[PDB]
Amino acid sequence: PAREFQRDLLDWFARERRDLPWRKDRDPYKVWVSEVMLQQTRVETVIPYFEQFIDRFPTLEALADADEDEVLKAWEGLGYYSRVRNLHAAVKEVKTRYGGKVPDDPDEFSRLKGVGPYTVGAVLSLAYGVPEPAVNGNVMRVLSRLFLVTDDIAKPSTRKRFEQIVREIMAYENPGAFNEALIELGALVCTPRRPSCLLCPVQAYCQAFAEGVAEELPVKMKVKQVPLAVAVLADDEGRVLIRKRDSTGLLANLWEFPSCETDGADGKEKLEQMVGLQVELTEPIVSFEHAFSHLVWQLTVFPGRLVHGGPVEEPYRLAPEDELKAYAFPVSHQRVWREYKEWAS
DNA sequence: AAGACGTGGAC
DNA sequence: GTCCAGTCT
Ligand code: SF4
Ligand SMILES: [Ca+2]
């Protein structure tokens, strides 16, 4: 019942779509950026980051020419930082290889870093009108209910099935609007919990509603604890010691206060050791937890004084207090410094 | 295939 | 506490 369906949806959308920052226009650059920021992040959280990110990087060219340090800083606190590392690379590519023009061909655009099945569809359909599916979490929840599909949405296979379902019901006339409508619906009406089926504009076509199982869909499956000792080294009144994390793995390329994964009870010994401009640490300042998707950091901050006996090399870099605000730190280490400041005062 | 990969704001 | 809001390997 395509046409019938892809009509009440596009209508509801027309009068119900939220005026979000990235919806001011259909510029591929703006769209691409927002589609990447919204991955595993709520709109409310993203809005401020988007305004800021665009003010700072108005065009793809600006983003491409932008240094990498500045880019991570604009993403500071958003999470899954590899998203911006990939976007920065993909953009640098679009300008050097495609003349600052975003490829409008699924195959071409899909080769860029960070661009997956969903992003290919989202950007190209919303910006260029390419009839490709834009299946994300919200969409799978909506489609699993409309068509009462019980396959584990976690399986790529399931996603593929859903992508097939979209190709057979999308308004090939206006794919872009059709793809957003489906997403808004999942964001505003067909919510994870307590879906507002009574107010939904496509209840007529929903099998899950007819069966009374809407709240049970979609179907999906269901971490490692890690002790971390952190050292805040301060100079004879001034600079503190920090280092740029490895470019691969956890919190890649972000700055942090020197630390070590004790994986046990090493403690101040572990940190005092890693030093090898030596130094010694005092008693802890505070211990707290910080969660990631796949692990939890049980942090322990250790105060300390630095004594210069050599140059600051390797990953390390000496930094004056008033300059820490220039470096991008994970939320975890932003608290390490917060706690530290409310300690010495 | 399924673990890696941040962070926060409803329930 | 729990449940989300995609891509790479
Ligand atoms: S009827 Fe209810 S379950 Fe079906 S799509 Fe609308 S909100 Fe989702
Ligand atoms: Ca791809």
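Here chain A follows Swiss-Prot, giving residues 9-230, 234-287, 292-360 in order.
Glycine is no exception: its Cβ is also placed from the backbone N, Cα and C atoms.
Positions annotated as active site, proton donor/acceptor by Swiss-Prot, on the basis of a curator's inference: A:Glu43. Long-range neighbours of A:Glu43 (mutagenesis position) (same chain, six or more residues apart, CB within less than 8 Å of its CB): A:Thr127, A:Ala130, A:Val131, A:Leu134.
Swiss-Prot lists A:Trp30, A:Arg31, A:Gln48, A:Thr49, A:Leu86, A:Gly87, A:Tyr88, A:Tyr126, A:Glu188, A:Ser308 with the feature DNA binding site. For A:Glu188 (DNA binding site), the same-chain residues that are 6 or more apart in sequence and have a Cβ closer than 8 Å to its Cβ are A:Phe21, A:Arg25, A:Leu134. DSSP assigns A:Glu188 (DNA binding site) to a helical segment in the three-state reduction.
Secondary structure at A:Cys205 ([4Fe-4S] cluster binding site), taken from DSSP and collapsed to helix, strand or coil, is coil. For A:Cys198, A:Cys205, A:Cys208, A:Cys214, the entry in Swiss-Prot reads [4Fe-4S] cluster binding site.
The domain 'HhH' annotation in Swiss-Prot covers A:105-133. For the domain 'HhH' (A:105-133), the list of distant contacts is 36-37, 39-40, 43-44, 47, 67-69, 72, 90-91, 94-95, 97-98, 139-144, 167, 171, 183-184, 186-187: same-chain residues at least six beyond its ends, Cβ to Cβ under 8 Å.
In the three-state DSSP reading, A:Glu43 (mutagenesis position) counts as helix. Quoting Swiss-Prot on the mutagenesis of A:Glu43 to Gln: Loss of catalytic activity.
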(message) I need the CA-to-CA distance for A:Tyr88 (DNA binding site) versus A:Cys214 ([4Fe-4S] cluster binding site), whole Å please.
(response) 35
(message) Within a 10 Å radius around the Cβ, which one of these binding-site residues has the most neighbouring Cβ atoms: A:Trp30, A:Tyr88?
(response) A:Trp30
(message) Can you give me the Cα-Cα distance between A:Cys214 ([4Fe-4S] cluster binding site) and A:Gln48 (DNA binding site) in Å, rounded to a whole number?
(response) 26
(request) List, in sequence order, the residues of the same chain other than A:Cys198, A:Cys205, A:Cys208, A:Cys214 whose Cβ lies within 8 Å of the centroid of the Cβ atoms of the recorded [4Fe-4S] cluster site. (result) A:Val150, A:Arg153, A:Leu154, A:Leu193, A:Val197, A:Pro203, A:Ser204, A:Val210, A:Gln211, A:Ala216, A:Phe217, A:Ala222
